[PDB]
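S.K.: This is the structure I want to talk about, given as structure tokens.
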Amino acid sequence: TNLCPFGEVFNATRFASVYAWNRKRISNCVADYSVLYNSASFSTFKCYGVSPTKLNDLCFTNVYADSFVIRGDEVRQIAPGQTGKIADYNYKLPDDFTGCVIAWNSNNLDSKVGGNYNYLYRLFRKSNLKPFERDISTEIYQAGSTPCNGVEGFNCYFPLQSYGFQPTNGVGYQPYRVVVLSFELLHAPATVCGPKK
Amino acid sequence: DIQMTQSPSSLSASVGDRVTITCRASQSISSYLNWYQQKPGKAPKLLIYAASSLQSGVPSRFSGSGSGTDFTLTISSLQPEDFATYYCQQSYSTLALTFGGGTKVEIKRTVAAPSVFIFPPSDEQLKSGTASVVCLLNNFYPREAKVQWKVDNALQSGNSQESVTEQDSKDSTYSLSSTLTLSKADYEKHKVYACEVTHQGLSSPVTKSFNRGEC
Amino acid sequence: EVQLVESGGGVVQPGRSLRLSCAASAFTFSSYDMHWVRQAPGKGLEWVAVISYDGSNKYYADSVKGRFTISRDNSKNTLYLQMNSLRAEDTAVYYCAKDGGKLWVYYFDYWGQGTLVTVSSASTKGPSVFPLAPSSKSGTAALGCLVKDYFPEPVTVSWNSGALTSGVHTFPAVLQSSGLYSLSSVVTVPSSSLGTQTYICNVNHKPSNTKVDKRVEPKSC
Ligand SMILES: *[C@@H]1O[C@H](CO)[C@@H](O)[C@H](O)[C@H]1NC(C)=O
């Protein structure tokens, strides 16, 4: 009776930054994947560990819809085994990831004439993120021998940095909105099923 | 993107030998690797799917193995109808399927010394405008054989292009023709035309040459 | 017993369009995901596209996305591949393939024999056959014919109207930079029988309707 809330995940009025990527938990609903099928507006769309065609007829225990915003050059980092600022310090996928990744150009939405600086990433971190880790700590990154007593300055840098999203940026630096649909099947009842009941 | 390194690039093995081919992935694939056969000219054919599951109708001598990145195909006892190029194919990245480089299995046999002949451009070709110096490596084994053009003791590269037959049905030997293409004006500007050949069955590099317009 | 029959391949200029069609038989076609896979001349295999069993889903490789189009008609049991804006990289033999579906992921169960698709901006040209004359070696000698500058494939080559069979090697052609092809064909003979036995190669290019017989005799000086 109840469809899975895939609309409020994509057609949401506004997404979050990459370091605070926002997670929606999908359980107890019939999964209508056709919103992926008909919508050809998708620039990037790749599924790992599972086929998209053989998906609408397979029951899973839980689905996890992560959503955030990055730039074009960084989109290829949203995948297992990848490295980079986004993959290492913002959003890391496990090597045995089984799901799909979707991304589309949102330059019309997430760009202001003066540069929309609301979206952020983490530029520094003492170690790489574990898979599906969401670090949002604003601890001053220590870069030098002198310890940082919560103060900025010489080798004391603020860990977060802002994107410079302008309408006139090249397609490489334009804002893309990204959604990662991860899937989990455990020794437990499958609450999410395609139309094949 | 995911690339697939298959090694060795080419191997030599006789009938009955335990053949093994390695396929390595740029990053982890759980077990979604596939092994395909392809005779020269014929279409490919499924042998193994998902690491080590034998396809229906495939001989039991074939068998896969491995998990993670380093996978292995194994023929317990090689058979004559199995000499063909074998590909490996990852599937984990579903919407970006990529294959391996391949491993041709050539029939192992005794080393054969090539017969290296050189052919100057015919007078009929010279009046047209172009000029093609042909160098023939005939009946040799294995595939690996270096062909090096020299023009007035000057090493040439990029002027020519080779062509190799499949392992011959009669004696299991290969053959090669380098076609050194160049214009008329570039032909009379030089005198010596040589074809240096290096091969495993040669105790020393063999050179066959000729001077322009002397016979 | 599973059969797939490709068709529609042929020579085509850049930027043009071409329609490929795979005819399936001896399985439930409308219940298996279908695959197109190409292989450039001499290069390795390359996955092209996928369509679902119902035809609702359509997926493409990054090299052909937004430029090819996969489709299927389940009543006719056929798989279509429309190729718009063909480039030189598309020159390859294309295969249709059944998924098998025994996994959550795509694999290739059965392969069709494929159809050739050549993209080239050159008109059909008659071959130019040239002799390859020997001399005094000192062993045995050899001689051949150079089938240079022609298009498209193939050209059939024989020696003494088919009488000369053993010791012959006709090599695969090579697409030289002019867009035309070059081919070498040779035969080895004992050094003695060069004056008595006459040698003539027979070249036939059906796409251009050009039959040529070329005498081959040793260099004189
Ligand atoms: C989201 O919006 C698009 C049009 O912008 C619409 O086609 C789609 O159906 C919407 N999502 C859902 C789940 O209906």
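Chain A is numbered as in Swiss-Prot; shown residues: 333-529, in order.
Every residue, even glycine, has its Cβ placed from backbone N, Cα and C.
Quick paste from Swiss-Prot:
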type: DOMAIN; residues: A:334-527; note: domain 'BetaCoV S1-CTD'
type: MUTAGEN; residues: A:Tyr453 to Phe; note: Decreased HLA binding to NF9 epitope. Increased binding affinity to human ACE2
type: MUTAGEN; residues: A:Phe490 to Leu; note: Increased resistance to neutralizing antibodies and human covalescent sera neutralization
type: MUTAGEN; residues: A:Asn501 to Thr; note: Reduced host ACE2-binding affinity in vitro
type: MUTAGEN; residues: A:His519 to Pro; note: Increased resistance to human covalescent sera neutralization
type: VARIANT; residues: A:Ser371 to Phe; note: In strain: Omicron/BA.2, Omicron/BA.2.12.1, Omicron/BA.2.75, Omicron/BA.4, Omicron/BA.5, Omicron/BQ.1.1, Omicron/XBB.1.5, Omicron/EG.5.1
type: VARIANT; residues: A:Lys417 to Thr; note: In strain: Gamma/P.1
type: VARIANT; residues: A:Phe456 to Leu; note: In strain: Omicron/EG.5.1
type: VARIANT; residues: A:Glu484 to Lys; note: In strain: Beta/B.1.351, Eta/B.1.525, Theta/P.3, Iota/B.1.526, B.1.1.318, Gamma/P.1, Zeta/P.2 and Mu/B.1.621; May enhance affinity to human ACE2 receptor
type: VARIANT; residues: A:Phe486 to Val; note: In strain: Omicron/BA.4, Omicron/BA.5, Omicron/BQ.1.1
S.K.: Between A:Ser371 (variant position) and A:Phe490 (mutagenesis position), how many Å separate their Cα atoms?
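M.R.: Here the two Cα atoms lie 39 Å apart.
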S.K.: Measure the Cβ-based neighbour count of A:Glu484 (variant position), defined as the other Cβ atoms within 10 Å of its Cβ.
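M.R.: Excluding its own Cβ, A:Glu484 (variant position) sees 11 Cβ atoms within 10 Å.
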S.K.: So, three-state DSSP: helix, strand or coil for A:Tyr453 (mutagenesis position)?
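M.R.: Strand, per DSSP.
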S.K.: Give me the count of other Cβ atoms within 10 A of the Cβ belonging to A:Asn501 (mutagenesis position).
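M.R.: If we count other Cβ atoms within 10 Å of A:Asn501 (mutagenesis position), we arrive at 17.
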S.K.: For each of A:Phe456, A:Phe486, A:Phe490, count the other CB atoms within 10 A of its CB; which of these recorded positions has the top count?
M.R.: A:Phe456
S.K.: Just to verify: the residue among A:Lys417, A:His519 with the fewest other Cβ atoms within 10 Å, which of the recorded positions is it?
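M.R.: The recorded positions A:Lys417, A:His519 were compared, and A:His519 has the fewest Cβ atoms within 10 Å.
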S.K.: Just how many other Cβ atoms lie inside 10 Å of the Cβ on A:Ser371 (variant position)?
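M.R.: The answer is 12.
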S.K.: In which DSSP state, out of helix, strand and coil, do we find A:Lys417 (variant position)?
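M.R.: Reduced to three states, the DSSP call for A:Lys417 (variant position) is helix.
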S.K.: Looking at the recorded positions A:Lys417, A:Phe456, A:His519, which has the shortest Cα distance to A:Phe490 (mutagenesis position)?
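M.R.: Considering only the listed recorded positions, the nearest one is A:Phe456.
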S.K.: Whole-number answer please: how many Å between the C-alpha atoms of A:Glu484 (variant position) and A:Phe456 (variant position)?
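M.R.: Pair distance, Cα basis, whole Å: 14 Å.
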S.K.: Of the recorded positions A:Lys417, A:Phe456, A:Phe486, A:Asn501, which one sits closest to A:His519 (mutagenesis position) when you measure Cα to Cα?
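M.R.: Sorting the recorded positions by distance from A:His519 (mutagenesis position), the top entry is A:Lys417.
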S.K.: Can you name the recorded positions among A:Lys417, A:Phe486, A:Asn501 whose CA is within 10 A of the CA of A:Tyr453 (mutagenesis position)?
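M.R.: Qualifying among A:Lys417, A:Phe486, A:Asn501: A:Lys417.
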